[PDB]
Amino acid sequence: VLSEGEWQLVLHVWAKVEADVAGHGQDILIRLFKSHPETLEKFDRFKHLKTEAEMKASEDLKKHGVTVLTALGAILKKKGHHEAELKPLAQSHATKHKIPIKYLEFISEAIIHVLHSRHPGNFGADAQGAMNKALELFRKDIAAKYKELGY
Ligand code: HEM
């Protein structure tokens, strides 16, 4: 369970992210795809992209980065009381998109890296640890839903 202090650190940096949702979403998905190419293969929508420049030039990829970070932001602002937001996401990601929990770990790493690059003064080690805990909570709770469903 995150403390109130930990949530403050998470949401303080997240308020910075929200000044440029789409740029962050692009950097995070690109980092995910470059670092873990099996992830790109899960997107029929993106698997034609073969270079980082092609990824950066895709408006559809940028739109999807906004979709992703908008959903994550709504979850983080619930400070753990996020059951209603996570159910539909876990259901789609387990049963329709067929995303393993491990790939959620990979996107969490990409998020943390991009936040560190873009917001170092609001993303020192205390805030990195708190965000790690927030994303771990996200993963834990999705994984319990996956287990229920047999994924
Ligand atoms: C922070 C983690 C993530 C969040 C918040 C997130 C959120 C979303 C949202 C809101 C959608 C659209 C609604 C829905 O289908 O549920 C979506 C679609 C999708 N997500 Fe994620 N997602 C995450 C991680 C991932 C990862 C790691 C993968 C793949 C490796 C993935 C693959 C997909 C796919 C394939 C779709 C459908 C895209 C399309 O063809 O339009 N998601 N995601």
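Sequence positions for chain A are given in Swiss-Prot numbering; the residues included correspond to 2-152, in order.
Determined by X-ray crystallography, 1.1 Å, according to the entry header.
Keep in mind that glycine also has a Cβ here, set from the backbone N, Cα and C atoms.
Cβ neighbour count for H65 (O2 binding site): 18 (other Cβ atoms within 10 Å of its Cβ, all protein chains included). What Swiss-Prot records for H65 is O2 binding site.
The nitrite binding site annotation in Swiss-Prot covers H65.
The heme b binding site feature in Swiss-Prot is assigned to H94; the stated evidence is experimental evidence. Secondary structure at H94 (heme b binding site), as computed by DSSP, is helix. Take the CB of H94 (heme b binding site) and look out to 10 A: across all protein chains shown you find 21 other CB atoms.
Cβ environment of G122 (variant position): no same-chain residue six or more positions apart lies under 8 Å away. According to Swiss-Prot, the natural variant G122 to A carries the annotation: In metmyoglobin.
On the backbone, the CA of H94 (heme b binding site) and the CA of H65 (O2 binding site) stand 15 Å apart.
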